[PDB]
Amino acid sequence: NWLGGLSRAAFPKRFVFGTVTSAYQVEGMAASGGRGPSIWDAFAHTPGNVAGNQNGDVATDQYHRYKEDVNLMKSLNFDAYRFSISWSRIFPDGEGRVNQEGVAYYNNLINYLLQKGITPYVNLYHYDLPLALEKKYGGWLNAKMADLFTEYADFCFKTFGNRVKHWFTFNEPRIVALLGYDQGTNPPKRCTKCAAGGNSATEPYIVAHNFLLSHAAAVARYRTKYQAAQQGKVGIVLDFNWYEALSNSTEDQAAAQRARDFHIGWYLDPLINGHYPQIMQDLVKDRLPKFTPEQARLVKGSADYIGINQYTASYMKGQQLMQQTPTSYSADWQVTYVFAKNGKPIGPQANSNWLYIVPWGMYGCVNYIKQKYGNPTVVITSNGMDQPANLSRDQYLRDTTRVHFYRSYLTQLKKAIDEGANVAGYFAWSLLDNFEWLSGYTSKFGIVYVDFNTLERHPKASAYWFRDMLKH
Ligand SMILES: OC[C@H]1O[C@H](F)[C@H](O)[C@@H](O)[C@@H]1O
Ligand SMILES: [Zn+2]
């Protein structure tokens, strides 16, 4: 049967199912309703930066249509909705003056979700630093971000926290560090060779440290000022793609483990254990910032749950560890990516070239976190796959590959949960086709099709799959 034995009965009691978007990717009204620009507004308006020179000015226009989209998610039997608050929609300059019109939007959205029985899971940050903070402070290179972020978070807790009980601070700080400061392909476009300046060997580590310190500061403020009255929770969202040793050799197994540590351990070892991974300390040395004992104690235990964004898996091949002049966070891992084993690719690709369909990577990642980090509460905060540009409406709707994707990946998640993994929820990326960053509107991740000419929504087969699987 097309559900493949899946239903709410196949998951733990009270397990949360939801869909996910982010502010810049779906809201539109980017320069309206009082919103100030983010670093993504500037980046996307520069010719050549995004496919088709497209941008999020209008996006899906969820800003005007949010009640349609909430009605849709309820009709599809979801329990929850993960979305983000745009920092610059609340504080156009990132600090100081509050944009009351922006505040009213999120109040209206939160209130409608609750009216319709959908639980809001709210991200404070999703790639969209206010441009004013980038220019005035240097963004995530500046340790002052901890204070700036805490003040923003404090405002959101005070204003929405009587209703919002499930918060996340950040989304994928690894990708900000990697693409923003190592490879220089996302804003602020910093890297050793880059026109904007930078240093691919140092800046990614500075940025990660500042995200951890900022997360910890915001959580400390929540716990000391707001938690007694509000009785909510705050976590963080981290990307994790699986790494599998190419062979059982000592060096291939070590390579795969080095990649896990440089990928997820970079954040989880501080958040769970209060220190960076030993291998990162060993290889990165004085380029890796040191937490003071006090900072380490603030960071440790500061996530009430761990959001994992999970998509794909890679084979890893090793090498003898070498003394090397530092060049980048990427080169620091000393690993070799391989995309086939025994003459077979690890999986077929979706539309995005990085996205190999490997359902067992979901099991890999979840099992790994369970066994290594004392089985922390995990929420799968994004998982999904994309269709290419230029299909007909009917072709978008008949998304049989995405149906197969969710069935297989959720079957693997079920396997990990049935073995004891403490997973509390699962969220599909995305509710809607939307603005896919460098790919603009050429990549379609939604379970609901969005016609970008007319802005009409049409549920795809995968939406109806969820509706059938999730019926109460
Ligand atoms: O690449 C697909 C998707 O991956 C992650 F979930 C990011 O948080 C999203 O912003 C992005 O659109
Ligand atoms: Zn509109």
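In chain A, numbers come from Swiss-Prot; the residues present are 33-504, in order.
Method on record in the header is X-ray crystallography, 1.9 Å.
Cβ coordinates come from backbone N, Cα and C, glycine included.
If you draw a 10 Å sphere around the CB of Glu204 (active site, proton donor), it holds 23 other CB atoms from the protein chains shown. The active site, proton donor annotation in Swiss-Prot covers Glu204.
Neighbour list (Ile207 (mutagenesis position), Cβ cut-off 8 Å, at least 6 residues apart, same chain): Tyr159, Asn218, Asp271. Looking at Swiss-Prot, the entry for mutagenesis of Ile207 to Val says: Increases KM for substrate about 5-fold. Increases kcat/Km values 9 to 24-fold depending on the substrate.
Its Cβ taken as reference, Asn218 (mutagenesis position) is surrounded by 20 other Cβ atoms within 10 Å in the chains shown. Looking at Swiss-Prot, the entry for mutagenesis of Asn218 to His says: Decreases KM for substrate about 2-fold.
DSSP classifies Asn273 (mutagenesis position) as coil under the three-state reduction. For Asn273 (mutagenesis position), the same-chain residues lying six or more positions away in sequence with a CB closer than 8 A to its CB are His295, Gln342, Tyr343, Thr344, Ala345, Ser346, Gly393, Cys397. Looking at Swiss-Prot, the entry for mutagenesis of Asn273 to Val says: Increases KM for substrate about 5-fold.
In the three-state DSSP scheme, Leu470 (mutagenesis position) is classed as helix. Long-range Cβ proximity for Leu470 (mutagenesis position), meaning a same-chain Cβ under 8 A and a gap of 6 or more residues, is found for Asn81, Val82, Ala83, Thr217, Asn218. Quoted from Swiss-Prot, the note on mutagenesis experiment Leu470 to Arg is: No effect on KM.
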